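Enquirer: Here it is, the structure in full.
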Amino acid sequence: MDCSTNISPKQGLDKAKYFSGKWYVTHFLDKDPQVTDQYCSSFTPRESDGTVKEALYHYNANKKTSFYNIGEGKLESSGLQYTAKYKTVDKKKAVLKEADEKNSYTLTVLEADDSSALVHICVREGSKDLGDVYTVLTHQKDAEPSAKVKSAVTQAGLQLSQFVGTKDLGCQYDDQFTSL
Ligand code: HEM
């Protein structure tokens, strides 16, 4: 299901609060009703001199499988957003497949504070949208998102009741992979 185009970079968020530690997705919203599988995800985003690089993990809770990626792209000047190319790696961060240059994802930060964040991610494989997901993030696994981030969900036009909560899914994480 095609990504929403009504996402725009925000000015005025604090990037130091976003590019810090690791994030766990506590709640996710894929409006596509054709999907069945639910995921857990964690990632650790960094920024140096305008380049964003991040280590990413997905766990398919239905299939009990996982995959790992490293993304890299430029920090937008217009707001807290970046469009990254991604390679596939193993749990030891060895490269399994270099990036497919036709593929990218755009991550747009909607809110970020010391405990929590809200982001939107659209993954594109050339002219096909793999899909988009809104993710509520916290630094601690299974934590409660802040009031400020919960407000951002509403103010994005969304309802938190519609998100899937990951704390009940039986997630397996790889915390060594996302560690500092
Ligand atoms: C719980 C949250 C998330 C859900 C439900 C989700 C869902 C998915 C699904 C269904 C796929 C396709 C898997 C496959 O069939 O190969 C996927 C791939 C991908 N996701 Fe997510 N995702 C989540 C979080 C994230 C985050 C936080 C990022 C970026 C920081 C992200 C980036 C990507 C990328 C780049 C791919 C392509 C990977 C590859 O083909 O190697 N996703 N995700």
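Numbering starts at 1 and runs along the chain as it is shown here.
If you check the header, you will see the structure was determined by X-ray crystallography, 1.1 Å.
Each residue, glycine too, has its Cβ placed from N, Cα and C.
Dumping what Swiss-Prot says about this protein:
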- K22 to A (Swiss-Prot position 44): Slightly reduces anticoagulant activity (MUTAGEN)
- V25 to E (Swiss-Prot position 47): Reverses orientation of heme cofactor (MUTAGEN)
- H58: heme binding site (BINDING)
- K93 to A (Swiss-Prot position 115): Reduces anticoagulant activity (MUTAGEN)
- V95 to A (Swiss-Prot position 117): Reduces anticoagulant activity (MUTAGEN)
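Burial and contacts for the listed features, if you can.
Expert: There are 22 other CB atoms within 10 A of the CB of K22 (mutagenesis position), with all protein chains counted.
Long-range C-beta contacts of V25 (mutagenesis position), restricted to its own chain and to partners at least six residues apart, with a cutoff below 8 Å, comprise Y39, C40, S41, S42, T135, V136, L137, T166.
Non-local neighbourhood of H58 (heme binding site): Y39, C40, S41, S66, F67, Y68, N69, each in the same chain, at least six residues away, with C-beta under 8 Å from its C-beta.
Mapped onto three states, the DSSP output places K93 (mutagenesis position) in coil.
The number of other CB atoms found within 10 A of the CB of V95 (mutagenesis position), across every protein chain shown, is 11.
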Enquirer: Whole-number Å distance between the CA of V95 (mutagenesis position) and the CA of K22 (mutagenesis position)?
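Expert: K22 (mutagenesis position) has its Cα 21 Å from the Cα of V95 (mutagenesis position).
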Enquirer: Near ligand 1, meaning Cβ under 6 Å from any of its atoms: which of the mutagenesis positions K22, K93, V95 fit that description?
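Expert: Among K22, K93, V95, near ligand 1: none.
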Enquirer: Near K93 (mutagenesis position), how many other Cβ atoms are within 10 Å of its Cβ?
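Expert: Around the Cβ of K93 (mutagenesis position), 10 other Cβ atoms lie within 10 Å.
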Enquirer: How big is the Cα-to-Cα gap, in Å, between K93 (mutagenesis position) and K22 (mutagenesis position)?
Expert: 16
